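Structure first, commentary second.
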Amino acid sequence: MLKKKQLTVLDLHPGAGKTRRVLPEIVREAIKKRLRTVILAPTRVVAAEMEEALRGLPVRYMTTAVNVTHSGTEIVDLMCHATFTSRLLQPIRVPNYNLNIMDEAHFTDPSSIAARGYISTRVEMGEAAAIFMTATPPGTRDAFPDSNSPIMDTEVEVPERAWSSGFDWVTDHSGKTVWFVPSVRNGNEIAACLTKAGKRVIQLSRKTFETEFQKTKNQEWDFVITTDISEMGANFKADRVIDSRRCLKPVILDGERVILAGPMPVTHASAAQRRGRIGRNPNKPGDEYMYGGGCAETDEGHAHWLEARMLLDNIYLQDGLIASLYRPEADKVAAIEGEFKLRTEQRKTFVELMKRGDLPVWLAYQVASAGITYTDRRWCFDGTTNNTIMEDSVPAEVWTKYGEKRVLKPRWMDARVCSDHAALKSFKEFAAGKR
Ligand SMILES: CC1(C)OC(=O)c2cc(Br)c(O)cc2O1
């Protein structure tokens, strides 16, 4: 696996031991061969689980999620998928790793797709080896893979709103349930309905993941209501998964705006990962998987693959060459390699709008390519009337950095800046010049 010019896909079924059993063996072999190695974790929670599996091995943990006193002689680095891509983009020297290991390599966030593109190109060039660890590689058509113990799979109508009757099976259950919803707002309504019925509910989403995930260990719960973030190695002690089989899809319209389309069917990879949360204990057969719709290839035309191209066009590889997306996911976007390449100063603005501004990739690109500087927020207020952002059925308003009350009306509308109360609050702070 570790020899140059080779990319290996380690596709053992969910719960087969890729992280706890296979990963330490690969690391020992890499250290024995003096291979400068990088291990890429999707989240800070997975990074913490990896430190437990690799305890006693000389690994440099480039994350504050782990508290370790490094020796300074480690040749193995561990960091998140987003940190790797961020460091490549910035004027920071990233070693050219001989071995690149990506855990939960199915992650479809733009920074993860970009990391796969960069690593696979280095391998194609004959410069590095790579191991992608996932039960569901890109393009998988099997939503029902093998598991540690048998699962009861049931196609059933799943509520997506509060209900009064017709879904007794949901609340009549006495075990623990992990329920995947298409959005934070949809999970809020189902959570409220379950709480009113006497259930103890925890909610998880990208922004709250590390903090709220700890509650799944620290307190008794009946339900976990989660978005698709829990498809990336988050493990639970549960006996049932309820899966709406739906997700939101960011779509770029006429290259001028981003909408959150759907809810629409999840990919087979996502469904297999959601189901994969249960059937993990070989001594507990009969875990349930209730699913409320079919699968479709909704990653085709999904904005994340276009956003991965914007990131890869701005990463130095060799002279004017640009890394391609990983071959099995390369047809998900129609893009000219190099079309998003920015000049030095615009690239710096693009990076800062993402890193400090916390803006979606697409939106950060529109601002930086228009020649606007990071602190210039006039674009948050000079868009067309149809770009007015609404809050509680009335236009959102902020005090500008000049002390003037203005309606939020960005020149470029990206629905992810107001997909929920938390996102809109963060965007309002940005428009006001507060970060
Ligand atoms: C990832 C980030 C920003 O934060 C860390 O926790 C960290 C730790 C080490 Br060690 C390192 O070399 C670099 C790092 O930079």
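Per Swiss-Prot, chain A residues shown: 1681-2115, in order.
Just so it is clear, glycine is given a Cβ too, placed from its N, Cα and C backbone atoms.
For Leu1692, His1693, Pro1694, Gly1695, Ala1696, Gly1697, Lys1698, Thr1699, the entry in Swiss-Prot reads ATP binding site. If you draw a 10 Å sphere around the CB of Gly1697 (ATP binding site), it holds 12 other CB atoms from the protein chains shown.
Under the heading domain 'Helicase C-terminal', Swiss-Prot lists 1830-2009.
Reduced to three states, the DSSP call for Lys1887 (mutagenesis position) is coil. Within 10 Å of the C-beta atom of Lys1887 (mutagenesis position) sit 16 other C-beta atoms, taking all shown protein chains into account. In Swiss-Prot, a mutagenesis experiment is listed as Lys1887 to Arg, annotated with the note Diminished RNA-unwinding capabilities.
A separation of roughly 24 Å, to the nearest angstrom, links the Cα atoms of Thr1699 (ATP binding site) and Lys1887 (mutagenesis position).
The ATP site is set by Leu1692, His1693, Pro1694, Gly1695, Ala1696, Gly1697, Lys1698, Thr1699; from the centre of their CB atoms, other residues of the chain with a CB within 8 Å are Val1702, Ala1815. For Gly1695 (ATP binding site), the count of additional Cβ atoms within 10 Å of its Cβ stands at 21 [all protein chains shown]. Distance between Cα atoms for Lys1698 (ATP binding site) and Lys1887 (mutagenesis position): 27 Å, as a whole number. In three-state terms derived from DSSP, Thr1699 (ATP binding site) belongs to a helical segment.
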